[PDB]
Number of protein chains: 2
Amino acid sequence: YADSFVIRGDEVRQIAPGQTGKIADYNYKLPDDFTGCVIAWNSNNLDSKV
Amino acid sequence: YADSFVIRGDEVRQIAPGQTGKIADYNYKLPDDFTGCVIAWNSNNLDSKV
């Protein structure tokens, strides 16, 4: 399974098993026994406008 | 006459008549009787690599 989206810089730490915040409990919740990997990178120069 | 270059974000104030600094007195100097105009804009998403 591959899931993709775009979030804020601060909130990448919320994508982890057993984590609390705003995205975790309202937008994207991970299973506690999740197995797999998470990849995140910077897209400021592609998704930001003046 | 049109002159073009690229400088650090903080140095835009150094491009002014009768101004002193590092670029203002070693790379580009504006005459005290300068007439004309100056334009500066952002290139963070064009001239920056990971």
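By the numbers in Swiss-Prot, the shown part of chain B spans 396-445.
Technique stated in the header: electron microscopy, 3.2 Å.
Backbone N, Cα and C define each Cβ position, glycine as well.
Record note (Swiss-Prot) on the natural variant B:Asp405 to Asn: In strain: Omicron/BA.2, Omicron/BA.2.12.1, Omicron/BA.2.75, Omicron/BA.4, Omicron/BA.5, Omicron/BQ.1.1, Omicron/XBB.1.5, Omicron/EG.5.1; complete loss of interaction with host integrins. When other Cβ atoms within 10 Å of the Cβ of B:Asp405 (variant position) are tallied across all protein chains shown, the result is 7.
Under natural variants, Swiss-Prot gives B:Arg408 to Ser with this note: In strain: Omicron/BA.2, Omicron/BA.2.12.1, Omicron/BA.2.75, Omicron/BA.4, Omicron/BA.5, Omicron/BQ.1.1, Omicron/XBB.1.5, Omicron/EG.5.1. The Cβ of B:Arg408 (variant position) has 10 other Cβ atoms within 10 Å, all protein chains considered.
Natural variation at this site is recorded by Swiss-Prot as B:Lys417 to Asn, annotated: In strain: Beta/B.1.351, Omicron/BA.1, Omicron/BA.2, Omicron/BA.2.12.1, Omicron/BA.2.75, Omicron/BA.4, Omicron/BA.5, Omicron/BQ.1.1, Omicron/XBB.1.5, Omicron/EG.5.1; May enhance affinity to human ACE2 receptor. All protein chains shown were included, and the count of other CB atoms within 10 Å of the CB of B:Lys417 (variant position) stands at 10.
Swiss-Prot documents B:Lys417 to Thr as a naturally occurring variant and attaches the note In strain: Gamma/P.1.
Where Swiss-Prot documents B:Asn440 to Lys as a natural variant, the accompanying text is: In strain: Omicron/BA.1, Omicron/BA.2, Omicron/BA.2.12.1, Omicron/BA.2.75, Omicron/BA.4, Omicron/BA.5, Omicron/BQ.1.1, Omicron/XBB.1.5, Omicron/EG.5.1. Long-range Cβ contacts of B:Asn440 (variant position) within its own chain (separation 6+, distance under 8 Å) are none.
Within its own chain, B:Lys444 (variant position) has no residue 6 or more apart in sequence whose C-beta sits under 8 angstroms from its own. While the structure shown retains the original residue, Swiss-Prot records the natural variant B:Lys444 to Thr with this note: In strain: Omicron/BQ.1.1.
DSSP classifies B:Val445 (variant position) as coil under the three-state reduction. The note that Swiss-Prot attaches to the natural variant B:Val445 to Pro is: In strain: Omicron/XBB.1.5, Omicron/EG.5.1.
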Check: Expressed to the nearest Å, what is the distance separating B:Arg408 (variant position) and B:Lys417 (variant position) at their Cα atoms?
Finding: 11
Note to self: So, three-state DSSP: helix, strand or coil for B:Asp405 (variant position)?
What the structure shows: helix
Note to self: Between B:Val445 (variant position) and B:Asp405 (variant position), how many Å separate their Cα atoms?
What the structure shows: 21
Notebook entry, point to check: How big is the Cα-to-Cα gap, in Å, between B:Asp405 (variant position) and B:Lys417 (variant position)?
Noted result: 12
